[PDB]
Structure formats: C-alpha cells, structure tokens
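Step one of this worksheet: look at the structure below.
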Amino acid sequence: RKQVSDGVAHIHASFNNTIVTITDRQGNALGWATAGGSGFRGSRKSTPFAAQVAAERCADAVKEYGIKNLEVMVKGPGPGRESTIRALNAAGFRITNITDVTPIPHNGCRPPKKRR
Amino acid sequence: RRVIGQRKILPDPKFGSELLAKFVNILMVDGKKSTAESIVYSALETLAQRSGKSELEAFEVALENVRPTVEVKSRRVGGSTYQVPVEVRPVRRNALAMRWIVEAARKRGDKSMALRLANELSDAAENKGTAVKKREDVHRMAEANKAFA
RNA sequence: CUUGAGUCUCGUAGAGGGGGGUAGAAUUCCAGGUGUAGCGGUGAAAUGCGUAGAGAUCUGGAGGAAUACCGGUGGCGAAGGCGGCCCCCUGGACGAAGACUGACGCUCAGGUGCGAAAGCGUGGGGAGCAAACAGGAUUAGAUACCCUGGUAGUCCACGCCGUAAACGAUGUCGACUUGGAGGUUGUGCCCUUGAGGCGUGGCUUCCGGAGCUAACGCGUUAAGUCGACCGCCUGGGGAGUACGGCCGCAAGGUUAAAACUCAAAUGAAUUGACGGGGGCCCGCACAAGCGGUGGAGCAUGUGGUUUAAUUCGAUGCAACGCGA
C-alpha cells in the first residue's frame, strides 16, 4: 500500500517451525509466511535453507510496500535463524539493528515437561 | 610423513629440455629408449615439417592451453566424502598437461605413433582433442561448485 | 566468689510467617481496526482454528498464575524450608563499651510440640501448565513414544495422616589443637597524609601437617585426645510380613514376629577383559601414478558332477603352480 522503507521484523524461531512478521512501527502486518505454507514439509522444512526460501518468498511478494531499511530482533531458540535475517539483508532489506528479545520465563508459568 | 626433493632427472641430451625429458620418460614403457627416441624425435621434426620454422617454442605455446588450474581431491570430513578442490602446482601442471597429451595420441587414428603424435601436437596447439576435452572437464568439476570450497 | 547461664544501652545483615494489594514480560478471553489464504504442531504425519474471512501484532481491558534482571557452593533458620515491592506483631544471630545475680547449668525414656512431598474432608477460584482420559497417525493389539486438548493438582481459608537417600548415611553439651586462600558480619591502635597497615571477635568454603581408620578419607567446624546423657545393630531372604494393641472418614501407620530356605550377603582398592567410549602413531593401509586379478583362448589346482574305483591330506588374510 503506502511507502514504508523503514520498519521492524518479529520472528518466532520455534524448534521445528519458523514464523516471520514484518511491521511498520505501529502494528500493521506487511509480510508473513511460515515453512509449512509453501509445500515444504518434513525435515526439509527444518533446515536453514528453509529459512532462506521463506525469506525469499516473503520478500519477492511484499515489496508492494517498498521496504529498504529494516529493524529486526532474533526471538526463540531456533537452530540457525540468523540465516533468515541475513537473507533479508540479501533480499534488499538493508539491516539496521540485530538484537534479541527472547521472552525468558520469570517462573510465572511452570515450564512443561520434555522428552524422557 | 616422509618428504624428499624431486628425482634428479638428466635433461634431454639433444635439446636440453628437462620438462620434455620428463615427458619422454612418462611415455616410455618397457624401457625402450631407442625406439621411443626414434619416434618422438622424428615426430617433433615432423612438427618443423608442419609449420616450417625453428620449432622450439611451439611445444610451449601448445601446452599453454592443456594445463589444468583446478583439481578435486576427495577428503572425507563430516560424514560424507567432501571434494575439497585444491590448486595444482605448475610443475605438476606441466606433467598433467603432457599426460593428457599422451593419453590421446594412441587413439588418434593415424598410421604410426610418431605420425599421430606429430599430428596431435599441432592439434593441441589449436585447442582440440581429448587432452583439451579433459582440461575443460576438470575445469568444470572444480571451483564451479564453490559451496564445498 | 563469679568465668557458665542470664539482665541492661546503642547498631549490623537480613528470601523466617501471616494480612493486604501493587508493576513488567508472557499467555487464554473480549472488542476495534491494518493486512491476507493460510495457521498449528511431528525423524514423518495427522488431529485441531479459516472465506461474513484463520493466525499476528497494534489499542485497551478481564482471568488466574509465579517473580527473571540482584542470583552468587550468596543470606537466614533446631530440623523440615524460604526470592518482585512495603508495612504491624514479632522469632533468632552478631558487634562496641561499663555495670549486677549467686551455680540458677547440660542431657533427657515416656509425654508434648513442630515436622518434605504425595494422600483426604468442608467451602472456593482454577488463565496457563500438568497423574489419569476421548481420539488422531505408522497399524495381523499398540494399552508403549511422538501432537494439539485435558480431570483432579499446583492456588485460597478451616480442619484429617505422619511417612522419605528427612544425608554431612557423621545425636546433644563441653575442655586442649600446626597453615595458606577466599565467602559473609564486626570494629579497635597509630599518621584516614585517594579505599591505610597491625593486633582483637564470630559463623563458614577448597587444600594439607602430627593423630585416627580397613581403605577411601576426616583433619581449629575432627571421623584428633577426653568428660556427662539419650536412641539404634547382632547373618541374608521371607520382612518391616500375618496375627494383635493404639491411632485413623479412608489409604494404612506405629510397636512389631514365627514356621521355612541358603551358606553366604557385604564396603574399599589395586591387577585385569567387556565393546564401543576419548586421544597419540606406524605399515603402499589410504589419496596421486604404473602394470595387473576379474573380458577372451590356453596350462594347473580346488568344489561339485561322474565312476568298478576315479587313493590320501589341506581349507578366511595362513585353502587352491600346496605336499609333488
């Protein structure tokens, strides 16, 4: 729609999945596409190359807003997820800040059990 | 762990060419020095009969386009066998070039070894034959897949 | 008689307990938007939210849930245990000086009290998370992992029970003990001559010295040398088991056997193998290059086959131009 050229990106670096959402500084959704939404399933979707191709198929379709500079923060214990932000940097999204806002529990919610 | 210097070969007693002595040794089998000399010297004289000048640099200008620059050497690190492309030394480039030159002279399709090799020298001088084919073949397998380099 | 024990004055550190709300991330719900075909989770998959339009963030709010950042073998307590924030009542320890009592003290079967978690009764909340549980997906049964959901349950008051590797497997009160380095609470002397060095109190953590122990090991906090008191053990299995007594809404708990079986059971520390761990090197063992065995014909041996008999031995790198 409008011209942005400078926004922000929030990622959900899950264990077996990856979510991305780009926003223009106020909560408007611009770009978003997971791994399991482009015919990519199985462990093939669990590779950093899947993050590469997710970034690519986001960027080639969301340039309707014209973003050149981008803010981002790495979020989640995702294996190899700086690759997708470097692909954004390679997708024409000239990066401006790389930080981490991973929400750590404050022993407010009891952590669930894991594989025995 | 062992390391030594290259074998002290005697240069060619006629033209004084150590790199060509290395070639006439690469080619020689069963130690038939006399017949091997009598065929290669005659074929290189047939090279003077081919162009009509003092053929001494023609060998070098022909081999300038059959020397490789990239080689693959398999090294299994990290599960599978990686290819690890590595540069080839010029002193080994000359050897490999002469190897590709000699590994196509026998299947030329001429009357005799001397004749077919005299023809193949001029052939590789203008970038044709199995030698140049293998040169391009090794140039494309290595460093064109730099993701592994 | 006053050193033990207490009493007085002033301060130090504080996650000891109630009662109250309080702020931030988060995450279920509610509404408004902006935007679009997807989200959601598996070594894969499917289940499950979506075309009046799904997630996801923006604005705000309800719900309950515990306080990361200080966070520290860091502090506190008789033990069991305590962490956002503040207050009232207090529970305990320590420090700086000066003064009083007359032995008032330590231990302690019963008894009383406190007492991890799990397990109940009454009255409530229960957002998220999580024993059981429906069901889906590979499936001659998966009832076992993996995934979204989920009952008590964690939470809140009043009451039930008293069991743990409740361990420092080391009961309590004391007398005399060579050092170093730090954790934490002190404050004196002389010049605070930017946070100054020496002596003087405590509680502690990592090493070792004589000493003790079967060894490991303990070693100013003793498992060192001694004084006073309480509990526990007399081979293993049955077994902390039946029958009892008491307690208990229930689970059962406490005290607590015998007939029968065996000749062992058990702690430390060497020397050993497990079969892969983990690391360091040799050998044409590999990678680069040469001719080769395997393609073909012929000589020769081996197993089969054949026969009246086709004489015997030999068999993975070490059997097959081997005895010959």
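Residue numbering in chain B adheres to Swiss-Prot, whereby the residues present occupy positions 4-152 in order.
Heads up, header says this was done by electron microscopy, 3.8 Å.
Cβ coordinates come from backbone N, Cα and C, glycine included.
Copied over from Swiss-Prot:
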- B:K36 to A or E: Defective in ribosome assembly (MUTAGEN)
- B:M116 to G: Significantly decreases affinity for its own mRNA (MUTAGEN)
Distance from B:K36 (mutagenesis position) back to B:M116 (mutagenesis position), taken between C-alpha atoms, in Å: 15
Neighbour tally for B:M116 (mutagenesis position), based on other Cβ positions within 10 Å of its Cβ: 18
Sequence-distant neighbours of B:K36 (mutagenesis position) in its chain (C-beta under 8 A, six or more apart): none
